[PDB]
Amino acid sequence: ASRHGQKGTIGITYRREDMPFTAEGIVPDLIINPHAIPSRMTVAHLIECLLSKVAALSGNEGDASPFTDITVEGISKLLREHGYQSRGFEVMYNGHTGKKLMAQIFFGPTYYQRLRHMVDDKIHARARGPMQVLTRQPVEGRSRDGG
Amino acid sequence: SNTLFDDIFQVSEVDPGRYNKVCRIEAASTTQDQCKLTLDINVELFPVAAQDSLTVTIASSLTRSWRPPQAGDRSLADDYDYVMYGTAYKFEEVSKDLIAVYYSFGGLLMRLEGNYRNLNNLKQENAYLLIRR
Amino acid sequence: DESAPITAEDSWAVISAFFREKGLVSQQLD
Amino acid sequence: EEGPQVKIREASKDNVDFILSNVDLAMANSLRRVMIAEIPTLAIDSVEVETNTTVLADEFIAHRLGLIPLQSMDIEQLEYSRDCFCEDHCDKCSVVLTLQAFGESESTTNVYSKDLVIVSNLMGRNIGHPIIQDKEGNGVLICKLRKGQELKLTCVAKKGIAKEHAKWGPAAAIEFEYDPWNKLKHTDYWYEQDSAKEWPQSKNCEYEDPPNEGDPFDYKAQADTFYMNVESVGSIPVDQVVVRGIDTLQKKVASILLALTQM
Amino acid sequence: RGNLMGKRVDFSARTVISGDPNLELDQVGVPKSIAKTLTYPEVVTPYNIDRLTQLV
Amino acid sequence: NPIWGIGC
Amino acid sequence: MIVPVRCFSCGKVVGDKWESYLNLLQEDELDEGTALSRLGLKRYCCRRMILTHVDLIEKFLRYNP
Amino acid sequence: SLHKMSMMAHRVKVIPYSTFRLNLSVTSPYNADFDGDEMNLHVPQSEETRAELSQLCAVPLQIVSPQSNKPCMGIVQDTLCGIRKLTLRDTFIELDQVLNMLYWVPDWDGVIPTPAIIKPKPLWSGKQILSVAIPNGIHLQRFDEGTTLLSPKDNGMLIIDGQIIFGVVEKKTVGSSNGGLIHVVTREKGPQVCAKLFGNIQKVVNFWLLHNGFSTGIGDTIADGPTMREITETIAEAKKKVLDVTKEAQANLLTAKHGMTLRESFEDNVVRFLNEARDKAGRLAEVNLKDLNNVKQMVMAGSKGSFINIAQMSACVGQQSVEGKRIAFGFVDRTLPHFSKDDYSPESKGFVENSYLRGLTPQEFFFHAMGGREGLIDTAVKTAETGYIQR
Amino acid sequence: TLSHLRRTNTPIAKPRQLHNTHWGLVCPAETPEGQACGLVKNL
Amino acid sequence: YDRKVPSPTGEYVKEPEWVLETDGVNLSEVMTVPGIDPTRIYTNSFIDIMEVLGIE
Amino acid sequence: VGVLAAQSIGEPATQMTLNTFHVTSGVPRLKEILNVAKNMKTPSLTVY
Amino acid sequence: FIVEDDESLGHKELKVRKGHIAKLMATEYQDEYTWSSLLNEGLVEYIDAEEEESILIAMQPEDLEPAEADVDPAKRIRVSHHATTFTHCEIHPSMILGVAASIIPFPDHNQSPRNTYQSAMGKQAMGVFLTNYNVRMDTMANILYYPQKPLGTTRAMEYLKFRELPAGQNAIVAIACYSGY
Amino acid sequence: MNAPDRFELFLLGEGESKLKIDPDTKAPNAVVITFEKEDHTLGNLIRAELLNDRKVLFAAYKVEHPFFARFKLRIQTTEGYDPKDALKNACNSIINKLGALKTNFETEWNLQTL
RNA sequence: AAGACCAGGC
Ligand SMILES: [Mg+2]
Ligand SMILES: [Zn+2]
Ligand SMILES: [Zn+2]
């Protein structure tokens, strides 16, 4: 998850070839769905990306701090001085065929926290295991082999 | 294996209501003053502006899969510059004994009007549109 | 002018001044 | 000479810009990825730690070395440990390395990939060398250590490819573009008012002719010509990372025809 | 209400879901691990003896 | 709703 | 926590470049962005790699046995 | 588990990696998402136990929900969103792909349908291929607004013999809705046939989208250069239509609408003023976002968000509220200590005039929190009291 | 850890609210979902 | 209020009619008042309705 | 049938808000009703 | 900050001046003018919730002060300072936040209920909880192989030692549809 | 924990042919070829060069599911012309195209100084 | 082994 309640789990993992890409070469480490934006409304998320795509290129630390004097119109101008679209979007070629993508993408470096909670600490399956004493029913919890 | 329509119209106008690659055009006939034409079209493949002299045709012929080219050395009932395939759906009667069939080409709508193909224009799916100049 | 107004970017040093002396857990210890 | 054709542009030791024309995108792309993922290389794979007082953990360093770039020139005249008839490994399919690091210089002693020995018999073939491109002469700082912290390893390198692991592919980023002036219309530019002004023109637009308004939309035209750039990490010379690629893809296309015959 | 109207049962498993766009509507991908844990009492019958003696 | 309007 | 050999994103090596960078700062007195550029770190993928590393190992090293 | 559908029998597919992999369309019944959500699985044990599980609890039998006599599983997100694009008259596909697309439909008869165009380039349209997924005998008729047997805006929906004739396909035509092409295919063909229908409509579309791509970025939330102005002054003027009725109240120059307090009636207008203001504030941008704006697209497809959303992100966030009335006077006669007593204005009572694209001011930012805070509250109360009433 | 130390409790629909008086002294956002929500404030 | 209703000419048409809504509840009495339709009166207090008009 | 209608009813309730904002309705109302309350918050009564 | 119309050279004005400030960036650079002095000179006051009731606080120190004898079409529209009654000014509005939100970028641009969530997930990310960790015998503890201070930060992070103890890494995101996974 | 061993993306496992060819009943003169341990890299390349032999009546290919590195290729040709052959040819045309490429890239290279 | 309490997950 990022720092915007934009939590999500891994569905699959592709490699560089399979991955979609941009002329520069640059390829994503993560691909989250455009659908997690419209109703979540968390826009700053969208902004941190832009800003951070500049701070990436400029080496200068990008301030995101609360109520300051920094705007979306401003950052966009700073990103045009470096070379890429003033809004982030970039052209991409579908990793399987190489043909361009009819669309453009919001490709940009964003901070992501690796929340604890990895699958292999939850995955649990039982079939006739340790039975309780008083009841004689199964026992509770995956740790004690429960059901 | 015959033709089912032949007539030259004149583009009354060309409309692009929010379509970067398609325009629905309309034009009246040069023979009768009863035949109108409404047709969607690929402005990208075949450009067209207001006031043009086009010849519209129909019919079924030159259904198993669809062979690629190779017909370079085969029939070519393509003596035109636009040839769509589609189906017609409704058969409407606009007052009097004036008829009007509706043709959709896998997504492209069309309407014809008049009354003299009382034994020419069938009610089948078959239908090849043709156009030239 | 050791006596002039004070912009926004200034108030930060004040805050810096705060934690230099109180630290995130003042409350508990205090 | 014949079919598809190259036209190299400014080329160096760690890059190879060039224009590939008269080929189907489909085929350009195929070659694209083949470099990115399936060229045989040589990386450390097995690490036998003996002593280690570093603040880094065993498998953390282990990882590190997996990534350290080794030589892979005559990588092709070596065999995959899986095919070699030797229980485990040997000179005929592996490269063994040593690493000893005692903290003596009372003040941060560093462990660079340069500090690797090559204990097994190279059999006289370019391979197994700690690819250094660093200015001083100790590329890739493995790790630092203090006063009396020791660290003894022993690495074993093996063939393998980017599929098996990223620690293999010698590619590392590859530029690819085509038809900078959207003529083929393989894209629909996003925009607020003017696409053209708001969307950066590519440095690649100068080796192809501009659009020209008066012309209707050409349809029968196909994706021909691709402006690329092949960066390398070392192991294999930027040139080879292209040749060998072009070739492995071929070897595969081969067996598809070979496997065919056997049937 | 705690032990009768509802009890912990055997032959059950639970983990994390993630959708897969290549699975018939009614399927449900189960981690090998789990399938190798949950069993199913199938009586020996001259139709499945052959396969069962193999599975065994 | 709450963060849009009363009625909403 | 030490420098990351090779950039996650694209793959280009970057282990050696640490000292070069942390140096072109202290002495040659050059600002971040620029240092990287000469160190040969073009596209942001690898850029972010260096420009964001927080070398903890240093502090860890400050511990005794 | 509050549904007959909170439990359904599935075909087992052993796969690698540590996770239960379920189909998307069977998402809303359980009501799950993938942000960490977990699922319980039970295994039948008798020969009949199994049968009982497959003959009455099979997912396919469940497609039409008895509680609302309509299906309860449709096409969500990507598949929906994209199925829309693929349908537009502007969407064309050439042989190379029209082939790899037909291949993905498993039931494909092995026959490539005659091109919707032959003249210069032989092309096809989504409407065409998407249709290869629809079984024969499926007749569907619609009619939206200006919809008539030649739908101009390409509205409505007409499918005859199992071929899309006209109209675009989205939530309305393929959702868990009444007329639902699904609702119809279930009824006309059966649990089975329709259950397969998903995967197909899916496989084709998802694949297609994989290549056409789709995204969203701040750019989708910015309003025209002048529109962002035209709005500002729709709040200024709206501000004065408030200052005005406040002057006219601080003079006793207004009568009490029977049944309401002189004060209450004051609010009743302020509220109805800011609301109507806000309402068009957004509406200016709504029509200001072209048929290319991604956010718009994701709204028409019906796969996520609505007007309101755009509004609060590109125009005006809105008025904040708790217990039904604009931010109270917790501090004797004022909203925050940063305010002059008795300030009944909107900038004090919690009206966020700013858009998310622009950013809330401390005050705005705070009220907003107090507003959301109320929200979070019941989502953390009605959660189990609702469950009791259920029980 | 920081967060944990700067935490507040409150023995058990109006208290959970973010009051005006809360400005400056307590953080408006950080506060647990479900169960106890608003009965646990951070400085 | 909006009350659809039978035009003499057949078709149903818009014929809004005034209505009085209260803020309290007594029925047995506000029913026998000259000027109301004790065939349409209605309190949301079902408890009452049953007591006055029969469980049905 | 019963368990069916039982859920069929309670389900579309888990999807409502405890709030009675934006006459006593929604969540608390249903409650009010199922309890066969002798003193609802909003009694009110419509006469034509 | 205390305002007091103590200006025999104008109007109402923060007792604190740019001379007091740079007098701090003095001792600040020494790594004798702490926070204890900023208070022993009546330049700042400790206002409890009760006393708050009877004061008037100005937000931005700057703007909410100098007279008036156009504006940017981008920033958020700001109301005014139509008053001269002010008694105190806000050190900084971005101080009404606690540890949690302080790490959230542009919390003034998201739907408040979301910020409230991240406010919780942060206490569940990975990183470094101390450096001595290598000499700690605690059950369960996780360290992210390679940390990374964010490409974008809060000025507040500076006191949350966040830059030296990150909770994550800067991933090369790409918001798009693809395999449908 | 449940993920396969990486080397399953290219190595054929216990008795398994790269190719398995099955006749298609759906339509006449058609086949479906199962390629094991492969991907788009090779699939799409073969698919492509077949719409080149204007003697091939059909040619699409697909990856059943991403977890498994395999893929199906369906081909259909004109009368009395076996597709398998068209697969050979279109496959050979591929190597030549690349054979030329390799060469044209080597002479080209040598002429470089840097 | 059973319980209690705190914490956290959808
Ligand atoms: Mg969830
Ligand atoms: Zn060997
Ligand atoms: Zn990189």
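The residue numbers of chain D are those assigned by Swiss-Prot, with the residues present covering 3-265 sequentially.
Yeah, the Cβs are placed from backbone N, Cα and C, and that goes for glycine too.
Here Swiss-Prot flags D:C86, D:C88, D:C92, D:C95 as Zn(2+) binding site. Counting every protein chain shown, 15 other Cβ atoms lie within 10 Å of the Cβ of D:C92 (Zn(2+) binding site).
Looking at Swiss-Prot, the entry for mutagenesis of D:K9 to E says: Transcript termination readthrough. The DSSP secondary structure for D:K9 (mutagenesis position) is coil. Taking all protein chains in view, 13 other C-beta atoms sit within 10 angstroms of the C-beta of D:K9 (mutagenesis position).
D:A30 to D appears in Swiss-Prot as a natural variant; the accompanying note says: In mutant RPB3-1. Spatially close to D:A30 (variant position) yet at least six residues away along the chain are D:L22, D:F178, D:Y180, D:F228, judged by Cβ distances under 8 angstroms.
Each of the binding-site residues D:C88, D:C95 was scored by the number of other CB atoms within 10 A of its CB, and the lowest score belongs to D:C88. According to DSSP, D:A30 (variant position) is assigned to a helical segment. Apart from D:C86, D:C88, D:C92, D:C95, the Zn(2+) site neighbourhood in this chain, defined by C-beta within 8 angstroms of the site C-beta centre, holds D:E81, D:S83, D:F87, D:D90, D:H91, D:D93, D:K94, D:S96.
Rounded to a whole number, the distance between the Cα atoms of D:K9 (mutagenesis position) and D:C95 (Zn(2+) binding site) is 38 Å.
DSSP assigns D:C92 (Zn(2+) binding site) to coil, not to a helix or a strand. Between the CA atoms of D:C88 (Zn(2+) binding site) and D:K9 (mutagenesis position) there is a gap of 46 Å, rounded to the nearest whole number. The Cβ neighbour count for D:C86 (Zn(2+) binding site), using a 10 Å radius and every protein chain shown, is 17.
D:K9 (mutagenesis position) sits 41 Å from D:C86 (Zn(2+) binding site), counting Cα to Cα. Among the recorded positions D:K9, D:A30, D:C92, D:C95, residues whose Cβ is positioned under 6 Å from ligand 2 are identified as D:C92, D:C95. When secondary structure is read from DSSP and collapsed to three states, D:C86 (Zn(2+) binding site) falls in the coil class.
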